[PDB]
Protein chains: 2
Amino acid sequence: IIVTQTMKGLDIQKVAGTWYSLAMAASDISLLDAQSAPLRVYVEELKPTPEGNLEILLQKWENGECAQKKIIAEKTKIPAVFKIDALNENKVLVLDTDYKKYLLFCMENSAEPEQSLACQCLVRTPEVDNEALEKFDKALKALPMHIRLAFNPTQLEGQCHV
Amino acid sequence: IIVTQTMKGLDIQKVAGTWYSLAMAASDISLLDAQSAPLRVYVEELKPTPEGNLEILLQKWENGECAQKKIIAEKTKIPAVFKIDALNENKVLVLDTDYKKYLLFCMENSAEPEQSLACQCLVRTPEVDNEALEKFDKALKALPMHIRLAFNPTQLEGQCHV
């Protein structure tokens, strides 16, 4: 069973700017297995809008090349849940953040969560933050994750994490 | 730093027979990332010999096809450490077992552990054993693992876990 717990009191304007994908996990191995997997996406920037919507700038491997992609996320009645239509997902969920160091988020397709749940640990600087990973793992503890990846500083500042 | 703790009091004759690869983890993402990764090997049978050596029967994806492979492991002065020359590894290490339900083991290349360390949780029946996974994760807690995979009952009785 998948139950996600979204952040209380999120202020979306404060997530603006540069981020790096430190770790990722998914419910289904095939979502992240291999560099061409559908949810192997590397977040570069979060750009909140004056409306309270959210643009997500990421890199992804498409047809043998590291491509730029932009996902537009629309705000909902819950401040930490956004609607999207990308990567066969329909929701972006913010689990936790302290704005200055780490942010944990998930994507899912609410119609098929077990087949679609992917979560990431983002950080502000291209270094390993063990405190952030511990928060990530504690969030993951109650979710049925079957693949987990964690990246090192060299991969964090590479193109598509290679 | 990589420090593995091998099992005290291992009786190798008692690991004989059928096993299934329930979970796997590695120090370097590329060791397990994608079905063709070098250490994506699925253990089918452990066959100890009268000499105290060990034959390991496994399946691996080679050139687009699920192939059978046999690794011969030679005993050393430490009962839980065996010498091999396969998969660019030189050691097989038994971390823990109760013989009847689970067995945890690693492979590594002692010259380059960070680049080569892969560990598995084996079980006797093609079911998820959460107690065995908890033992696996506790062993992994002190190792620098960057990729972890866990498989479900359908994958356990499939060909090359698909």
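What you see of chain B is 19-180, where the numbers are those given in Swiss-Prot.
Method on record in the header is X-ray crystallography, 1.9 Å.
Backbone N, Cα and C define each Cβ position, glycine as well.
As a natural variant entry, B:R166 to Q appears in Swiss-Prot alongside the note: In lactoglobulin 3=C. Secondary structure at B:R166 (variant position), as computed by DSSP, is strand. On its own chain, B:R166 (variant position) has B:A41, B:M42, B:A43, B:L158 as residues at least 6 apart in sequence with a Cβ closer than 8 Å to its own Cβ.
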